[PDB]
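Colleague: Before I ask anything, here is the structure I am working with.
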Amino acid sequence: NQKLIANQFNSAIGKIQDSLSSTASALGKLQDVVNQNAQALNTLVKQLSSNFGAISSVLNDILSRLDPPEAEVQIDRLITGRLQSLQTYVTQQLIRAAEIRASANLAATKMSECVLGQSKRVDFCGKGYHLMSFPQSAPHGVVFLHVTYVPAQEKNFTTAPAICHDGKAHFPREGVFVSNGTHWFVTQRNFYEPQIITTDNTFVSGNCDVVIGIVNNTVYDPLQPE
Amino acid sequence: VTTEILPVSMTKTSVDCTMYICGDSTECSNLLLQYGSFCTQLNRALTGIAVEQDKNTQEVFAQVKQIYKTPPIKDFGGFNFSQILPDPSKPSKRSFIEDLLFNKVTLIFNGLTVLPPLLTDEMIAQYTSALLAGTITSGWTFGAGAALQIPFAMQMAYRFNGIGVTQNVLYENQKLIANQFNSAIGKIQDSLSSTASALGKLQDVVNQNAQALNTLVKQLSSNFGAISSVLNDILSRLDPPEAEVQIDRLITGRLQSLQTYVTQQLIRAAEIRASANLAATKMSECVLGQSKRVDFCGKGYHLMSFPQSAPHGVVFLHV
Amino acid sequence: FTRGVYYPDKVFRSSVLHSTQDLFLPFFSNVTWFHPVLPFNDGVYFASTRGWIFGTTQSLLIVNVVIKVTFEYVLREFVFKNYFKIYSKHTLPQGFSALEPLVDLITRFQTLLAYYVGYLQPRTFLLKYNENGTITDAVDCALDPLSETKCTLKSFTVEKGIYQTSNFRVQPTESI
Amino acid sequence: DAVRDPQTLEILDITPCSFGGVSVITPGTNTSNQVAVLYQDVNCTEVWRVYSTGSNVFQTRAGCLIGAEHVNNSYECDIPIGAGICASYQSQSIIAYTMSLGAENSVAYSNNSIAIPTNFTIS
Ligand SMILES: *[C@@H]1O[C@H](CO)[C@@H](O[C@@H]2O[C@H](CO)[C@@H](O)[C@H](O)[C@H]2NC(C)=O)[C@H](O)[C@H]1NC(C)=O
Ligand SMILES: *[C@@H]1O[C@H](CO)[C@@H](O[C@@H]2O[C@H](CO)[C@@H](O)[C@H](O)[C@H]2NC(C)=O)[C@H](O)[C@H]1NC(C)=O
Ligand SMILES: *[C@@H]1O[C@H](CO)[C@@H](O[C@@H]2O[C@H](CO)[C@@H](O)[C@H](O)[C@H]2NC(C)=O)[C@H](O)[C@H]1NC(C)=O
Ligand SMILES: *[C@@H]1O[C@H](CO)[C@@H](O[C@@H]2O[C@H](CO)[C@@H](O)[C@H](O)[C@H]2NC(C)=O)[C@H](O)[C@H]1NC(C)=O
Ligand SMILES: *[C@@H]1O[C@H](CO)[C@@H](O[C@@H]2O[C@H](CO)[C@@H](O)[C@H](O)[C@H]2NC(C)=O)[C@H](O)[C@H]1NC(C)=O
Ligand SMILES: *[C@@H]1O[C@H](CO)[C@@H](O)[C@H](O)[C@H]1NC(C)=O
Ligand SMILES: *[C@@H]1O[C@H](CO)[C@@H](O)[C@H](O)[C@H]1NC(C)=O
Ligand SMILES: *[C@@H]1O[C@H](CO)[C@@H](O)[C@H](O)[C@H]1NC(C)=O
Ligand SMILES: *[C@@H]1O[C@H](CO)[C@@H](O)[C@H](O)[C@H]1NC(C)=O
């Protein structure tokens, strides 16, 4: 099904291209960081117009109207009020940087495990069965394009845990025993592909009076003419 | 069967900054205007914390788009799930183990208010019951697309097949496996129903959030070098140009107390993020699948896990 | 509808959103139509379709250009705020323009040989300056919750969501 | 919180006034101009007079909501209010509803039935 898988991959890349070429605002997690940093800087700039109890917020018209005996009493209030705002700004930048560092470590772990290899961790490299991933650069960020396997169009069957043929139980190597109503087949677990039950895709263990739910059938022997 | 407790969220508090500093006093709210934008900073920080706490609970629990139901024929090959499945006699979605867990944790205006969560306990219980019903009736297939039904004994057989043991071991020891699982669930039920207090990690969050609010209330009885800690007594005993220098000291002390509280609330929310992200990863890799990571989902070769709700937390039952 | 917005200060600013607590005429307030005895609460917005007579029973006079006060100097809108200041601009429709100041320096007033009378209230606006330094828009904060949300976020467009704006409290009714 | 009357010698209690908060639920200004007002935990009887009385009054566990017609449907959540109640803008007005957690599904479990997928989709 190589051509079908190729056309589905091309259609998915085209739909990603369309949902980005439209006006769908998707980079909100990256826009939030720029907004919060700009807002913190704007608040730190607007804190320079407060007088904090003094007679003015400008240092020049305090120095050009008072003598240094009772000018330093006015200047000390502005010094304390600006030290407090600098300390608050630096503290909250230190708290934001740890969150950015945790996100960067998560991005490095995803770059190591999704792109440089195939991952078995559920919902770590996308939703479904992960195949491969591609990186794309972004302003102060990274964008991963996870390519996953999703099953579709299921169908009901009747199942059984084992098969008793000659007084012996028979278990599958890999897969399940399914039935369409009249015949019994062994198929793999994630894609319907029925096959004849022979002695090369089953193994035998014990007798057939212990397993709860065992079903009579014929297990074919492939060395029939010899 | 072991038990693993993780915190998810905490209490959403808000502060009326102007009222906490000096309520019912316009000549003090005019003196708070000489400091720029402080209360807007503090309200922005606490509002971000409050939205963050709803986002934590949403990303931990809302990991299904369907709401699955357990069938009315509970013949699961011998295993018994009635202690963790929901019970209709009670007016909630809540179950017996969840009742025990909700009864163990028992601690639970100058601007200090508490905001309610977005998801309620009944909705969180509906999420966990949908997770259990999808797990028991479909295996790991409902986390990667459409829920596909399978018998529970066959599911458990090729969950044994993923730890290096063949499936004839299960099909020849099924009754013993069922009795051991039922006895393990019974021992969990007995050790939770007894007076052993195992929800210490969830009680610590409540005690640490209570002590900070009690200190923030307690700081309103300090004079900070002024003549009184009551503002109306200063306003009734002094003329305004002599009351200025006392009200300034009270404003400075109460701003210092508010800033200390908000900084420690930010640092305390920073680790609740890490615990909620760990709980979400454990949900996705323990409940929705089978994990090969050593000592991540339990202690031993991992088979399956079940989620249970808890006050501001989550409890995993690793098999 | 939207009348009585002037330049509150003498400092040039441009492209900012400045918040001024000043005595303004509230938006969508009721004004008297004349085509007499007119009291003076705190300040009067005036419009027309000659001059003015002020005072209590000294007399402040403007005729038409000579002024008797003592002081002497040698579709029309007039803001008569008293700190006596006269603002004036001419070109009540639904329009809105900023009134540029003219000149600088009472319990009733009068007029000489149709007009309107407003009354200023303690308000708090949000002016929108432009590239040329003129006012093009304003927002009264205590009109409705939408404009209070616009005064809180300090913009004229609000995004979808829920916003904490203020608090409320029933006032003490009587003393004891 | 308590005090003795200095003339009748009576033990009479003290409690503060109302003290709520006000939130404003709105869509964008490029969609409408109507709002709704949430009063924080005042139970709607002790409450601008159009936003104090009238029709469209609804009682929540988060407070008193004025200006939004409560319906009996259940949608995907649009604007969160609290305790399960969301709000959205829908000839056009603002509604309030209990949010839904998803659709309804019942897996057809038995002891001998399995479902095997026959096709796939690359995503
Ligand atoms: C179940 O599958 C078997 C596969 O062999 C079907 O049997 C064949 O059906 C076709 C009909 O198109 C016949 O031409 C063949 O001769 C059948 N082969 C055998 C060995 O019987 C069977 O019809 C299927 N049953 C159902 C109910 O779908
Ligand atoms: C599966 O096949 C076996 C062998 O044919 C059946 O076992 C015997 O069947 C005969 C005739 O039906 C009985 O007389 C014997 O008593 C059976 N032996 C035992 C130990 O049960 C078996 O009944 C078949 N199973 C089903 C479900 O048909
Ligand atoms: C699963 O275990 C529960 C016990 O928790 C069983 O419930 C018992 O049910 C019987 C009647 O069927 C009652 O007389 C007992 O009192 C119940 N036990 C308790 C502790 O109340 C339940 O039957 C078990 N499930 C199955 C299928 O056997
Ligand atoms: C697989 O079989 C089940 C069992 O019949 C199907 O579920 C039924 O769906 C219909 C809807 O048309 C309901 O009326 C029945 O009540 C359902 N049965 C049960 C037991 O719930 C299911 O739709 C089938 N799925 C596929 C893909 O064929
Ligand atoms: C599996 O699903 C795909 C759809 O993704 C099917 O492919 C389509 O088949 C129809 C047949 O009528 C064609 O007209 C379409 O052009 C196909 N789509 C593409 C993208 O190639 C496919 O047939 C399905 N397979 C089975 C066995 O049902
Ligand atoms: C499955 O359940 C049915 C009852 O609906 C019962 O008759 C049958 O024996 C059960 N099968 C197994 C293998 O237990
Ligand atoms: C400013 O004035 C110039 C001409 O004087 C005009 O072209 C321009 O449009 C004006 N800008 C605004 C914002 O009014
Ligand atoms: C709130 O109001 C409802 C009816 O309006 C009433 O039943 C209830 O007792 C009230 N609760 C309180 C705490 O006043
Ligand atoms: C909603 O349902 C209740 C029944 O609990 C009913 O009384 C009420 O009239 C309904 N309202 C609407 C708008 O359908």
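Start at 1 and count along the chain as shown; that gives each residue its number.
If you're wondering, the header gives electron microscopy, 3.2 Å.
Each residue, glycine too, has its Cβ placed from N, Cα and C.
As annotated in Swiss-Prot:
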VARIANT   C:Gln21 to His (Swiss-Prot position 52)  In strain: Omicron/EG.5.1
VARIANT   C:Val37 to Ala (Swiss-Prot position 83)  In strain: Omicron/XBB.1.5, Omicron/EG.5.1
VARIANT   C:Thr49 to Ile (Swiss-Prot position 95)  In strain: Iota/B.1.526, Mu/B.1.621, B.1.1.318, Omicron/BA.1
VARIANT   C:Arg50 to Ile (Swiss-Prot position 102)  In strain: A23.1
MUTAGEN   C:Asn64 to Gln (Swiss-Prot position 121)  Partial loss of biliverdin affinity
VARIANT   C:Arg76 to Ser (Swiss-Prot position 190)  In strain: Gamma/P.1
MUTAGEN   C:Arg76 to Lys (Swiss-Prot position 190)  Partial loss of biliverdin affinity
VARIANT   C:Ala98 to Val (Swiss-Prot position 222)  In strain: 20A.EU1
Colleague: Quick one: of the variant positions C:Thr49, C:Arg50, C:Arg76, C:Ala98, which has its CA closest to the CA of C:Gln21 (variant position)?
Modeller: C:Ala98
Colleague: How big is the Cα-to-Cα gap, in Å, between C:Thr49 (variant position) and C:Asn64 (mutagenesis position)?
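Modeller: If we compare the Cα positions of C:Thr49 (variant position) and C:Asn64 (mutagenesis position), the gap is 16 Å.
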Colleague: Near C:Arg76 (variant position), which residues of its chain come within a Cβ-Cβ distance under 8 Å, counting only those 6 or more away in sequence?
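Modeller: Looking at Cβ-Cβ distances below 8 Å from C:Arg76 (variant position), excluding near sequence neighbours, one finds C:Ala47, C:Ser48, C:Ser88, C:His90.
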Colleague: Taking just the CA atoms, what is the gap between C:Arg50 (variant position) and C:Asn64 (mutagenesis position) in Å?
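Modeller: The separation of the Cα atoms works out to 6 Å.
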Colleague: Please report how many Å separate the Cα atom of C:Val37 (variant position) from that of C:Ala98 (variant position), as a whole number.
Modeller: 29
Colleague: So if I draw a 10 Å sphere around the Cβ of C:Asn64 (mutagenesis position), how many other Cβ atoms end up inside it?
Modeller: 8
Colleague: Whole-number answer please: how many Å between the C-alpha atoms of C:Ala98 (variant position) and C:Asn64 (mutagenesis position)?
Modeller: 24
Colleague: Look up C:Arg50 (variant position) in the DSSP assignment and reduce it to helix, strand or coil.
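Modeller: Once the DSSP labels are grouped into three classes, C:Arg50 (variant position) ends up as coil.
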Colleague: Which Cβ among the variant positions (C:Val37, C:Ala98) has the fewest C-beta neighbours inside 10 Å?
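Modeller: Comparing Cβ neighbours within 10 Å for the variant positions C:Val37, C:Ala98, C:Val37 has the fewest.
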